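Reading through the structure tokens given below for one structure.
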Amino acid sequence: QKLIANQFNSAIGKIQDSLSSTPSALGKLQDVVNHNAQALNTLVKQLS
Amino acid sequence: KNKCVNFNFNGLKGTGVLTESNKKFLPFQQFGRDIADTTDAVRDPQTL
């Protein structure tokens, strides 16, 4: 039990670092934001 | 100023609210523009 509780806690502690250091870890969610803004810019820019 | 009116500057008919602008203009530049190629900054012909 004591060893298993240690392994779990170390695994949790690396998640805080993994997402912070890697830039494209949340690429899927950033794609939702980018596609929406790009569509609206195209709609606005197409007025000229 | 600060009221929805019809403006007509040398034939730029339009509708909107005219406020004081701190946009630096080069002495050659007469009117500004935005992304959609619409006038969003004007120079009064009489009072500079």
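Residue numbering for chain B follows Swiss-Prot, covering 535-582 in order.
So how was this one determined? The header says electron microscopy, 3.0 Å.
From the backbone N, Cα and C atoms, a Cβ is placed for every residue, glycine too.
Secondary structure at B:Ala570 (variant position), taken from DSSP and collapsed to helix, strand or coil, is coil. Here the residue is the original one, but Swiss-Prot notes a natural variant at this spot, B:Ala570 to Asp: In strain: Alpha/B.1.1.7.
A sphere of 10 angstroms centred on the C-beta of B:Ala570 (variant position) encloses 11 other C-beta atoms.
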